[PDB]
Amino acid sequence: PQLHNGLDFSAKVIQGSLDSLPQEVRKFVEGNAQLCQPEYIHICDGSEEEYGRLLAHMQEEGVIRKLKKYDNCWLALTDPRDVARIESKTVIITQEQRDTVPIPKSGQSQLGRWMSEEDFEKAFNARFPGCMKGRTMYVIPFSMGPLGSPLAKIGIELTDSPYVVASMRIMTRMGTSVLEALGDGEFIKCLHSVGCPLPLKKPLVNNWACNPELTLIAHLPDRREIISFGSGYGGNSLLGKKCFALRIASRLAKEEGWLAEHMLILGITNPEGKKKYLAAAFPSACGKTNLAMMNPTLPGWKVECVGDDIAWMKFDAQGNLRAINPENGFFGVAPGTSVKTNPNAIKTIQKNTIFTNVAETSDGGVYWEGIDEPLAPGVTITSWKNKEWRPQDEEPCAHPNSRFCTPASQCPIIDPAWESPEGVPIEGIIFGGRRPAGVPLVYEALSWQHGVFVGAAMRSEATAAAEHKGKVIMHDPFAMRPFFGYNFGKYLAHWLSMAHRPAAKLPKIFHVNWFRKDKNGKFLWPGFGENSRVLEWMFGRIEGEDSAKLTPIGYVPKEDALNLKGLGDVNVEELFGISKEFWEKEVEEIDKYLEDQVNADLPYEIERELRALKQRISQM
Ligand SMILES: Nc1nc2c(ncn2[C@@H]2O[C@H](COP(=O)(O)OP(=O)(O)OP(=O)(O)O)[C@@H](O)[C@H]2O)c(=O)[nH]1
Ligand SMILES: O=C(O)C(=O)CS(=O)(=O)O
Ligand SMILES: [Mn+2]
Ligand SMILES: [Mn+2]
Ligand SMILES: [Mn+2]
């Protein structure tokens, strides 16, 4: 009802019907339309026709360019201030801070940023009133997970950015059929705005609307709401991905007895016709997509990709840990991708793919650092800054965090069970990061509790995916430091509690380091497709082969248990060397970090593993 005509937004709907929406969905749309004051409302149906119109629109507005060399590929260039996740402006709102982070002993917490509800209410009111003036509010109904899967969750994202709509069509399962599956069920509420109401006060850089000063990505798990403002980029704007499927979902998983993790899922088949699935948690920019899509060098071996970034996992009735990939595409780092490093990615991204912040070649192609592919005479390069670029400048032609956004079904090695609603059974979990020194190529944990400790102890040198710089080794437990939805101490107790379940078939836990360097500063291990030799060892250990020897840090391959044939002069001594001096400093750094950062919420089993490791190292 109403006394005037201010609350019914039906006359502004340019696609779809407010009447056809489930009542709670309609309330969510109209209430925020009243707040944000969009000029039009577009209820997405996910059709090819709609997608063509969005692309055509964005091209007419100068937001994207067609890459004529390929089949239905497009390039978007952003404001150079809006190029990555912003960890420092990502907050979680709970009534009590201890729900979100452990209360640190003395330092500031690194395991999340908590914000009180009263403080958020002020931040929200300073940002969202009137923020979509003159723009279209797009209503994106999307499913994380196969539309019907038991672990599948549905969200509605409101946004004023057609770039978000187009990317969400690739990255999620999106459109009318999700609304039918939803009915009057629960959904995650996602509100996004680039924060540039019209008329524009500030002209735009690269036609890219954003509000860096006011950027805020907020999560309200008790209300099942994600609210994001000011950034159009990646993990800030595609709210189904990091915000929903890791942060909100890890809290739900704690509540409901499952796991939401920053992990790839791959299936690997050996020359004897046996196939196993492994999950791997590496931090951002540490190689998950390269491993998930690997072209193995070992003959008779095959790798198939289930997902490259997010895994949702749960024990089934039989005690198997089952994982699904909740995403519908890959949002992968472009620089360093080449026929040599990731050939299966090259095959995937040549059609139906949106590129963000890579270079354009004058003949309609893409360029980036490490593409390892020479151009023809007369071909010129336009950098991601929309400038002429010669390899004589100091700056790269593509932003280091530039991305492709591509449908998963196009991957030539996509696993046949990647959409199976029952998931794939996980038999091994891999942890790892960038460690230039000290940490061997691969080791295996001694027990479930030791393996949880290994995940908790993860460290990695700083990358270009958050907003960090310098040559610093930082802690990134479980590769989840930017993504915890709740208290990390309780997250550890959650993982440890999996060993208490009956008939639980606990996977083996490994740690890898592709990144160890010699005194020269050059890598000791060739990596990429050669990592299949490490997976072969893991495969045999899962089958029970007697191929390991005991060290103070866990099991390492026996000499000659690794197929090194063809690599030639690999320094096995340095790749698997374990120095007492290095590990005495390492355990101290882990001790200081867990004492300060997890404090009273640190499970005793984790402290016991820290003590045991300290003792094994002292006896060296
Ligand atoms: N030296 C070396 N570098 C690697 C290897 N695998 C991947 N990389 C490098 O790591 C960078 C990032 O790898 P990705 O696979 O895109 O990282 P990701 O873990 O999927 O990161 P997110 O999508 O941000 O979560 C690439 O540019 C690669 O060059 C490897 O085996 N050895
Ligand atoms: O940062 C990461 O791990 C990503 O996968 C990219 S974004 O989705 O966070 O932008
Ligand atoms: Mn216009
Ligand atoms: Mn990631
Ligand atoms: Mn990736």
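By Swiss-Prot numbering, chain A shows 3-622, in order.
Looks like X-ray crystallography, 1.9 Å, at least that's what the header says.
Backbone N, Cα and C define each Cβ position, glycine as well.
What Swiss-Prot annotates here:
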BINDING   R87, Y235, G236, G237, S286, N403, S404, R405  substrate binding site
MUTAGEN   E89 to A, D or Q  Abolished phosphoenolpyruvate carboxykinase activity; decreased affinity for oxaloacetate
MUTAGEN   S90 to A  Decreased phosphorylation and increased acetylation levels
MUTAGEN   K91 to Q  3-fold decrease of affinity for phosphoenolpyruvate
BINDING   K244, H264, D311  Mn(2+) binding site
BINDING   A287, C288, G289, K290, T291, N292, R405, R436, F530, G531, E532, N533  GTP binding site
ACT_SITE  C288  active site
MUTAGEN   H477 to R  Destabilization of the closed state of the omega-loop, resulting in decreased capture rates for the weaker binding substrates associated with catalysis in the phosphoenolpyruvate to oxaloacetate direction
**OP:** Pull out the recorded positions from the set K91, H264, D311, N403, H477 whose C-alpha sits within 10 Å of the C-alpha of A287 (GTP binding site).
**Re:** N403
**OP:** Could you name the residues, excluding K244, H264, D311, of the same chain that surround the Mn(2+) site, i.e. Cβ within 8 Å of the Cβ centre of those residues, in sequence order?
**Re:** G237, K243, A247, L248, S286, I312, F485
Original post:
So which binding-site residues out of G289, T291, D311 are up against ligand 5, CB under 6 A?
Top reply: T291, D311
Subject >> Rounded distance in angstrom between the Cα atoms of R87 (substrate binding site) and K244 (Mn(2+) binding site) >> reply: 10
Subject >> Environment of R87, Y235, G236, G237, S286, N403, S404, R405, the listed substrate site - residues of the same chain whose CB lies within 8 A of the CB centroid >> reply: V85, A86, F333, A467
Subject >> Spatial neighbour of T291 (GTP binding site) that is closest, considering only the binding-site residues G236, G237, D311 and their CA atoms >> reply: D311
Original post:
Nearest to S90 (mutagenesis position) by Cα distance: which of the binding-site residues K244, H264, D311, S404, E532 is it?
Top reply: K244
Original post:
Rounded to a whole number, what is the top Cα to Cα distance in Å among the residues the record ties to GTP, namely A287, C288, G289, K290, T291, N292, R405, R436, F530, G531, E532, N533?
Top reply: 24
Original post:
Taking each of the recorded positions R87, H264, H477 in turn and counting other Cβ atoms within 10 Å of its Cβ, which one has the fewest?
Top reply: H477
Original post:
Should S286 (substrate binding site) be counted as helix, strand, or coil on the basis of DSSP?
Top reply: coil
Subject >> Candidate with the highest Cβ count within 10 Å, taken from the recorded positions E89, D311, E532 >> reply: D311
Subject >> binding-site residues (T291, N403, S404), the one with most neighbouring Cβ atoms at 10 Å >> reply: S404
